[PDB]
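Enquirer: For reference, the structure I am asking about is given below.
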Amino acid sequence: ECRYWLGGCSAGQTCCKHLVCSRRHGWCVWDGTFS
């Protein structure tokens, strides 16, 4: 299943809609706002 904000993605994980796997933060961040 997809993870939510600050869910904690990985190399083989995914993030729910409106979110992106932040490899820098180490967790799913808001897509469109993150850096």
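Heads up, header says this was done by solution NMR.
The backbone N, Cα and C atoms fix where each Cβ goes, and this holds for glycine too.
Checked Swiss-Prot, it gives:
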MUTAGEN   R3 to A  Reduced ability to inhibit sodium channel Nav1.2/SCN2A
MUTAGEN   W5 to A  Reduced ability to inhibit sodium channel Nav1.2/SCN2A
MUTAGEN   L19 to A  Decrease in ability to inhibit the channels TRPA1, Nav1.2/SCN2A, and Nav1.7/SCN9A, probably due to improper folding
MUTAGEN   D31 to A  Decrease in ability to inhibit Nav1.2/SCN2A and Nav1.7/SCN9A
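I'm curious about the neighbourhood of these features; can you describe it?
Expert: Counting only residues at least six positions away in the same chain, the Cβ atoms of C9, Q13, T14, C15, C16, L19, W27, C28 sit under 8 Å from the Cβ of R3 (mutagenesis position).
Cβ neighbour count for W5 (mutagenesis position): 13 (other Cβ atoms within 10 Å of its Cβ, all protein chains included).
According to its DSSP assignment, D31 (mutagenesis position) is coil. Under 8 Å, Cβ to Cβ, and six or more positions away along its own chain, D31 (mutagenesis position) finds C15, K17, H18, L19, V20.
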Enquirer: What's the number of neighbouring CB atoms sitting within 10 A of the CB on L19 (mutagenesis position)?
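Expert: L19 (mutagenesis position) is surrounded by 22 other Cβ atoms within 10 Å.
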